[PDB]
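Here's the structure, in structure tokens; my notes come after.
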Amino acid sequence: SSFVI
Amino acid sequence: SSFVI
Amino acid sequence: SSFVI
Amino acid sequence: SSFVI
Amino acid sequence: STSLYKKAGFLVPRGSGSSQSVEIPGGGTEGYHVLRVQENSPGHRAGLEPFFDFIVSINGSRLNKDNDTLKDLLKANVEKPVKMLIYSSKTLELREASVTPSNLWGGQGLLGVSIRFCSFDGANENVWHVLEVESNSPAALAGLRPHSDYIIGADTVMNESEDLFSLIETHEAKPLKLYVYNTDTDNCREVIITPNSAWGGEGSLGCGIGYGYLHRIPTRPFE
Amino acid sequence: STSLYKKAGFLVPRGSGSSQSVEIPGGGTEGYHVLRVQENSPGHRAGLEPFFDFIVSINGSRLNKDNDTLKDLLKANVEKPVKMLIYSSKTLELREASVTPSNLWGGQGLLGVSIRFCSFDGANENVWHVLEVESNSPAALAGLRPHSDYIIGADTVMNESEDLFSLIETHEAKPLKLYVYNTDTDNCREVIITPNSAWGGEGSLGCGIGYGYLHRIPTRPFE
Amino acid sequence: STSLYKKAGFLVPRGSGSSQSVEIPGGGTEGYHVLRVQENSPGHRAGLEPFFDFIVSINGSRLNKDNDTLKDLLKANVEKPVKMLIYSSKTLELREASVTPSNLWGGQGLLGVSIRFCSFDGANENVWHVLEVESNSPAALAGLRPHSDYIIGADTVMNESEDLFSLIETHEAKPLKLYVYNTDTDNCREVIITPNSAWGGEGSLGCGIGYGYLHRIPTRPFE
Amino acid sequence: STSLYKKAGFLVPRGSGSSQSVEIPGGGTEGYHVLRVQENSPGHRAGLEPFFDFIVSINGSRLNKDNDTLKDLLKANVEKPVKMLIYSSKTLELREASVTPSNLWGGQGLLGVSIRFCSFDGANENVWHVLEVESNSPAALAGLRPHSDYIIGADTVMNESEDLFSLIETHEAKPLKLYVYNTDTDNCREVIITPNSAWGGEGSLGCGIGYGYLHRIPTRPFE
């Protein structure tokens, strides 16, 4: 899935 | 301008 | 399916 | 007609 | 509020989501979807309209069906007028049409009408508008044409889609049949398409697709 | 500056921009633009196609000038077959149609066909696709309908380039008459609209407008 | 005649048709339309939005007239902060921005902003969406690009209603200058186009045009 | 032939099906798709472009990956500049950007960038344009806005779709997450949608969908 970095 | 025939 | 009649 | 500021 | 949007009224065709199934003699919601109507056919003479008309009853008999009843009733009245009850997804109305099945017209079948058993409930939405079409694209070679053509279905089983794209990947080499309505001919036809995501262009068909109010089959202003 | 755009091939209608073979017997480029074709008319029976067909010749006589020749030749053959030479902006081709004028029809005219004298060269471009239509808008009240209607021209007591926008400002309260093609009726009709920029909405008509290849009157795949 | 159309609610941008609260200090309806905003400019740093923002007041002084006041007030505060009152055709609201004019920037101007004096009332409508663009077309060679470009106005040595089509015929060989907004750059630029109806294709520009709610410059969901 | 169509050249964005993967140091075809870029983030300062940019390498290390390498390398260089190799689906080019991950900016994460591991091969096609949006529709209530919003993905497993509709039926009550690009913000965001075919309107979302060259994320004219 999408994830913030 | 149009006319029927 | 489709068919002609 | 346009001009820069 | 903080929303940069608001609401406005616009004109939309009557054939929309205000359904409502008012009211089918026999009670059902399903019938025979009128697809292709050959010219100089009995179906043409009866005023059967491609995509928009649904055959609901013949001689009083309701067709909650997908069986051989219609076929047999036409065959038993093979040169006599039969009365059909028709539902229009355009007018949302029922009308009676007289039609005489026959072998003596120059086409194929007794009515000259290609049909499919489905539900007419929300059928006016389920339309895919062919937009641009690339050269040498699968769509082009299959016969699909830009803006004039509307994809309204395919041959489908086992229990699967109502939505178009969910088929394009399935037939990634397997040929595919499409039911296509053309706004010039005002008629349906079958198109053989060969989905190829590696065809060297846009998507797997090489064409654009429109869906919704901006991409529906056109409707005349009045009943 | 490297362009982030390149070129690709796409399908376009043959009459785009009809470019360019006139091949006209008599030599002209002008004729009688077939607009509305009444139902069960002699003209309907003769297969005249609204907007796309141009009457260029009758019984061999070329129609290079907006006079009474066509009317008079029909009147002299009042219940007999007449040969017409027809040009199609769709096929860019010439065909002869047999038509029998009549007093017995008994709708309006001998053929039941509304016409206007103009040039057929690039007439398939001069089309404005009516897009969205606001409620209670000038377009709505005049009868214009979304996506199904195409504005193909107008009547001017004054004199302009007929260009749509270039008329809407001229007729800023004065009513305007428009010739509108509907892709469901496959026919032309007249719409009297009253442009009002102070109406409660977008522009002066309250409707969207499309122009170009994405907004042409649809064409069947084959001749 | 029962209409086959009805009404439905849809989402539209707030500035449509900006209808209607002016609430302007100074009383006017006109101001300086913010066009191109140069990069790393004082104007960029101040958050001025191309096309959407209007400069209505500087340091309390109302800008009701196309004169040299704005230029001169910036020049007098040449490395100091200036307060500007800004109107947005997007939010329909007023906000103050701090901006520091400079000679050190050292691009063109003290702010690096291209402007023009016009009215902001219903400016969000006066937009023409460039649709398809043919190869080697006038639009192509002038720099116009498909779907990304929006024509928002022009320069006229002569005098017309600025209306697009009403200029293309006037400039039937004479070059025309256009103000174009690109939704990727979020900025305006000038395009010099040479309309030619005898070019090998559609119309005089070789491009499609969209107008209306389906063809407006996009807006974020929130203020 | 009998075809009423022919071919014409049109301008299309470089980012099309001429792919071509020329040429990835490390050899792969996959990387980290740059979605949301928070403002005043390290990712913003580095010029990372939402939807268009792909992170391919960090400090020389290729990311054929979807693991914790990138995460760990950012964490190990927690306030130092790290060099990233970026691929643009817009320019089809590779560029080096310096970026300094940090905890001292006011947002969330070390780069302030939402990402997803996917292939950039033909990612510029896989876009669904939100067209019209009905009032009180699932799309409206979820935050989807007309014409400005582009649906570019969702959260998906187990092995399933690349195409959008094949999800709308799956979540017929189950909430759904969408990755939405807005052409005003030039940024991605997450939208929570609740598909309801019985919502009393068009489709299951209450919005239109465009796909193809007429419905792609806009591109500036020049590199």
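Easy rule for this one: first residue shown is 1, then count along the chain.
In case you wondered, yes, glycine gets a Cβ from its N, Cα and C as well.
Over in Swiss-Prot, the protein carries these features:
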DOMAIN    G:30-120  domain 'PDZ GRASP-type 1'
DOMAIN    G:126-214  domain 'PDZ GRASP-type 2'
MUTAGEN   G:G112 to D (Swiss-Prot position 97)  Reduced interaction with BLZF1
MUTAGEN   G:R116 to A (Swiss-Prot position 101)  No significant effect on interaction with BLZF1
Surrounding CB atoms that lie within 10 Å of the CB of G:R116 (mutagenesis position), all protein chains: 16
Cβ atoms near G:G112 (mutagenesis position) (within 10 Å, other residues, all chains): 24
Structural state census, the domain 'PDZ GRASP-type 1' (G:30-120) (DSSP three-state): 12 helix, 36 strand, 43 coil
Secondary structure tally of the domain 'PDZ GRASP-type 2' (G:126-214) (DSSP, helix then strand then coil): 11 helix, 33 strand, 45 coil
